[PDB]
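A.B. asks: Dumping the structure here so I can ask a few things about it.
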Amino acid sequence: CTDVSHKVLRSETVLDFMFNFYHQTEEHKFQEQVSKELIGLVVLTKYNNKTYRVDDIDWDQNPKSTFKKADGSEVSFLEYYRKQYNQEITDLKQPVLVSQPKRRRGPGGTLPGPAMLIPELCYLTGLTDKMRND
RNA sequence: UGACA
């Protein structure tokens, strides 16, 4: 009861995460907190086991969002991820994870780990990688 | 000088 946060779980996508979070908080409230939970935090891309620092949860696009390829092949997250790495999205109706370095614009550290992630593949971490050297 | 977006 009234449980929150998660000490860097082994395996679980932030979709499954933000999912349980969907079963608690209100609507407006929901989105506000959830993000705070993943924001500044990082996720593990199941398809390419690569972790990026989620600084913003894209509560607009779904794992279906598309984009053209080299020659212009329009493939969706679901596709690019399923065909190239086969990570079966499945929850093709949740948001996205806009991972951004969002450096402190201070001196010249420049933060790393930017990426448009699928919440259904992001193994919640706890990295919160700050590494920049400002 | 934004490293499988």
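Numbers in chain A track Swiss-Prot; the residues on display, in order, are 266-399.
So this one's solution NMR, going by the header.
Yeah, the Cβs are placed from backbone N, Cα and C, and that goes for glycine too.
Dumping what Swiss-Prot says about this protein:
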- A:278-391: domain 'PAZ' (DOMAIN)
- A:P379 to H: Impairs binding to 2'-O-methylated 3'-end of piRNAs; when associated with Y-381 (MUTAGEN)
- A:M381 to Y: Impairs binding to 2'-O-methylated 3'-end of piRNAs; when associated with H-379 (MUTAGEN)
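Let's see these features in context: how buried, what's close, how far.
C.D. replies: Each residue of the domain 'PAZ' (A:278-391) gets a DSSP state, and the totals for helix, strand and coil are 29 helix, 29 strand, 56 coil.
Taking a C-beta cut-off of under 8 angstroms and a sequence separation of 6 or more, A:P379 (mutagenesis position) has the following same-chain neighbours: A:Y317, A:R318, A:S364, A:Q365, A:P366.
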A.B. asks: With every protein chain in view, what's the tally of Cβ atoms within 10 Å of the Cβ of A:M381 (mutagenesis position), excluding that atom itself?
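C.D. replies: Total other Cβ atoms inside 10 Å, all chains included: 14.
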